[PDB]
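Visitor: After the structure tokens below, expect a handful of questions from me.
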Amino acid sequence: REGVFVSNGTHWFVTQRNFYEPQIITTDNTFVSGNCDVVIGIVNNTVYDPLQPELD
Amino acid sequence: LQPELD
Amino acid sequence: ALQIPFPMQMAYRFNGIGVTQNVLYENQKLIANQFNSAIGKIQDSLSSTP
């Protein structure tokens, strides 16, 4: 949504552009658009969903 | 989400 | 000066004009061709203009 996907060698994070503040990649700070074969340079990682931890 | 308790 | 991949820079500028960046990553090829063609016509325009 805002920032850039930055990886620090082993883990991927999202961070605002003008000041380093890494956050866990979750469904709240990202939006989806289409299948993942047209974009160039896409990588793989787990995208956590906050609804699962509640487990009602 | 708490009041709904789905 | 902080180095940044050029497509990501153009994605930022797209946000700047109110168009979401997914629009850019899905039309990279076409956009690049359009940009190259325009740059090519610039020189011809300068040369033909009296």
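We're sticking with Swiss-Prot numbering for chain A, so the shown stretch reads 1091-1146, in order.
Heads up, header says this was done by electron microscopy, 3.8 Å.
Every residue gets a Cβ built from N, Cα and C, even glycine.
Checked Swiss-Prot, it gives:
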| type | residues | note |
| --- | --- | --- |
| VARIANT | A:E1092 to K | In strain: Theta/P.3 |
| VARIANT | A:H1101 to Y | In strain: Theta/P.3 |
| VARIANT | A:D1118 to H | In strain: Alpha/B.1.1.7 |
Visitor: Could you work out which of the variant positions (A:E1092, A:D1118) has its C-beta surrounded by the smallest number of other C-beta atoms within 10 A?
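Guide: Each of the variant positions A:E1092, A:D1118 was scored; lowest Cβ tally within 10 Å is A:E1092.
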Visitor: Are there residues of the same chain, six or more positions away from A:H1101 (variant position), whose CB falls under 8 angstroms from its CB, and which are they?
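Guide: Within the chain, A:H1101 (variant position) has no Cβ neighbours under 8 Å at 6 or more residues' separation.
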Visitor: Once the DSSP letters are reduced so that anything not helix or strand counts as coil, what is A:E1092 (variant position)?
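Guide: Note: A:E1092 (variant position) is coil by DSSP, not helix or strand.
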Visitor: For A:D1118 (variant position) and A:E1092 (variant position), what Cα-Cα distance in Å is obtained after rounding to a whole number?
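Guide: Per the Cα atoms, A:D1118 (variant position) and A:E1092 (variant position) stand 11 Å apart.
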